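See below for the structure under consideration.
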Amino acid sequence: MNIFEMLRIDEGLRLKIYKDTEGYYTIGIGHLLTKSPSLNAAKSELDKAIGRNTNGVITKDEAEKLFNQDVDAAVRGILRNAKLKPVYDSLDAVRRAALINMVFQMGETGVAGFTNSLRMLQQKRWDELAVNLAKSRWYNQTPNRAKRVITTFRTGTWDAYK
Ligand SMILES: [Cl-]
Ligand SMILES: [Cl-]
């Protein structure tokens, strides 16, 4: 298991523009296109991202390119972030993947905001962090996914994914 395989399970793969869990236009492997209510606006962002007239449809290869870019960006975002970087550096490889996952899903800012959990992560208080993370909109909206991520932090293993 690795971050790519982990996120592909969590996000799935869609080749046609679709609406995410929040109602936003997305495509491929969790690639958010836009928060705006317009499909056209979505189609424009998509063509701009792909570099061609897609007509709201991409290929597998293209979906994977988006995904590579997004993972890379999440990692880079963590490392450039004052609050995130140190947490990240303090963690083992499996737990780093869980943090990347969260960043990928809710962006650097959102995560950077879980002050208390960040402190617990750093202090390696596994069980308390798991409790704390569940008290969130995030857990309430996408519970199965959150549970997988939480177990990952709690145990430091890939069990929830195997
Ligand atoms: Cl893009
Ligand atoms: Cl879910």
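This entry, so its header tells us, was determined using X-ray crystallography, 1.9 Å.
Placement of Cβ uses the backbone N, Cα and C atoms for every residue, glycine included.
Quick look at what Swiss-Prot annotates:
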- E11: active site, proton donor/acceptor (ACT_SITE)
- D20: active site, proton donor/acceptor (ACT_SITE)
- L32, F104, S117, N132: substrate binding site (BINDING)
- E11 to N: Loss of 84% of enzymatic activity (MUTAGEN)
- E11 to A, F, H, M or N: Complete loss of enzymatic activity (MUTAGEN)
- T26 to E: Complete loss of activity at neutral pH; covalently bound substrate (MUTAGEN)
- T26 to H: Facilitates transglycosylation more effectively than hydrolysis; covalently bound substrate (MUTAGEN)
- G30 to A: Almost complete loss of enzymatic activity (MUTAGEN)
- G30 to F: Almost complete loss of enzymatic activity. The enzyme is destabilized by 1.5 kcal/mol (MUTAGEN)
- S117 to I: 500-fold decrease in enzymatic activity (MUTAGEN)
- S117 to F: 10-fold decrease in enzymatic activity (MUTAGEN)
- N132 to I: 5-fold decrease in enzymatic activity (MUTAGEN)
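Annotated features taken from Swiss-Prot, shown on the structure.
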| residue | record | Cβ contacts under 8 Å, 6 or more apart |
| --- | --- | --- |
| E11 | mutagenesis position | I29, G30 |
| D20 | active site, proton donor/acceptor | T26, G30, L32 |
| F104 | substrate binding site | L7, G30, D70, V71, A74 |
| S117 | mutagenesis position | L129, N132, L133 |
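Other Cβ atoms within 10 Å of the Cβ of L32 (substrate binding site), summed over all protein chains shown, number 17. Annotation note: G30 (mutagenesis position) sits in a coil segment as assigned by DSSP. Each of the mutagenesis positions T26, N132 was ranked by the number of other C-beta atoms within 10 Å, and first place falls to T26. Here the binding residues for substrate are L32, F104, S117, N132. Their largest Cα to Cα distance works out to 27 Å.
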